[PDB]
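Presented below is the structure to which this report refers.
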Amino acid sequence: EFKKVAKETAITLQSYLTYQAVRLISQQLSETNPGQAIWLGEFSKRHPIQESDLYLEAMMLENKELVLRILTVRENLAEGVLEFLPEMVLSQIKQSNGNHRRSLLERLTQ
Amino acid sequence: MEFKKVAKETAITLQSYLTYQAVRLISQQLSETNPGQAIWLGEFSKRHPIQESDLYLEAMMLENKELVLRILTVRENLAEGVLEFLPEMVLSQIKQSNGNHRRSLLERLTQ
Amino acid sequence: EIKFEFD
């Protein structure tokens, strides 16, 4: 029914998980080797994580070991998290919708 | 482990994303139904970071309440039409992207 | 285009 919106959302979710992976790894590094954490910091300024394949490719020219670590962590994160989201986001949207509705209608009064 | 924090952050981002995705579909219609409304929406979207779902909507309230209500409905329709298909599609896509990336780099080492 | 970005 909304296949083109599913496509775009999954693509985002992919990159978002890649992002979240870079974020765990960035925390480990900041402890383990400061040097690389700084590097990874500014790498992320020069390459937008939101276009993740382009990001990983650009990283290959610089730190192939990490590119590989990212791929593993992102898939793990995917496993732990994906199946939970459709109960979560739905019930969240519903809640949110409720609160916005109440709040809007109460402004019409007050 | 404890993938729970990451899940909370992901679900939030998704909520905001689907909101964005609704605002998108609505703006598509307005551009064809009420072009001024459409452009208003764009100019609003520039003043407000849409990825702050709630801030975005609370701000919208104060300016165009009919539209806010419409988004809340359109987003939730999208939410239902899309959510179940997501874990398959992403995990499958990740595996594939993972594949190509590994091959690409593991072969790049021989170059 | 309205853009979505993750902070």
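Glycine too: its Cβ is placed from the backbone N, Cα and C atoms.
Within the same chain, residues at least six positions away from B:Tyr17 (mutagenesis position) with a Cβ under 8 Å of its Cβ are B:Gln51. Quoted from Swiss-Prot, the note attached to the mutagenesis of B:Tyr17 to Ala states: Assembles about 50% RbcL8.
Other Cβ atoms within 10 Å of the Cβ of B:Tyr20 (mutagenesis position), summed over all protein chains shown, number 24. What Swiss-Prot notes for the published mutagenesis of B:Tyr20 to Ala or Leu is this: Assembles about 50% RbcL8.
Swiss-Prot gives this note for the published mutagenesis B:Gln29 to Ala: No longer assembles RbcL8, forms a larger misassembled complex, no active RuBisCO formed. The Cβ of B:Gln29 (mutagenesis position) lies under 8 Å from the Cβ of no residue that is in the same chain and 6 or more residues away along the sequence.
For B:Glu32 to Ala, Swiss-Prot lists a mutagenesis experiment annotated as follows: No longer assembles RbcL8, no active RuBisCO formed. B:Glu32 (mutagenesis position) falls within a helix when secondary structure is assigned with DSSP.
Quoting Swiss-Prot on the mutagenesis of B:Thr33 to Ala: Assembles about 50% RbcL8. Just so you know, the Cβ of B:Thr33 (mutagenesis position) picks up 10 other Cβ atoms within 10 Å once every protein chain is counted.
B:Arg70 (mutagenesis position) falls within a helix when secondary structure is assigned with DSSP. For B:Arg70 (mutagenesis position), the count of additional Cβ atoms within 10 Å of its Cβ stands at 16 [all protein chains shown]. Mutagenesis annotation in Swiss-Prot: B:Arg70 to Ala, described as No longer assembles RbcL8, no active RuBisCO formed; the structure shown retains the original residue.
Sequence-distant neighbours of B:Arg102 (mutagenesis position) (same chain, 6+ apart, CB under 8 A from its CB) do not exist here. Here the residue is the original one, while Swiss-Prot reports the published mutagenesis B:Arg102 to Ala with the comment No longer assembles RbcL8, no active RuBisCO formed.
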If we take B:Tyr17, B:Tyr20, B:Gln29, B:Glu32, B:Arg70, B:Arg102 as the mutagenesis positions, which have a Cβ under 8 Å from chain A?
B:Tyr17, B:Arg102
Go through the mutagenesis positions B:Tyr17, B:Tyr20, B:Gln29, B:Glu32, B:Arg70, B:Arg102 for me and flag any whose C-beta is under 8 angstroms from a C-beta on chain C.
B:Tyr17, B:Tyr20
Integer Cα-Cα distance in angstrom, B:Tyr20 (mutagenesis position) to B:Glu32 (mutagenesis position):
19
For B:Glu32 (mutagenesis position), which residues in the same chain are close in space, meaning a Cβ under 8 Å from its Cβ, but six or more apart along the sequence?
B:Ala38
State the Cα to Cα distance, in Å, between B:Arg70 (mutagenesis position) and B:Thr33 (mutagenesis position), rounded to an integer.
15
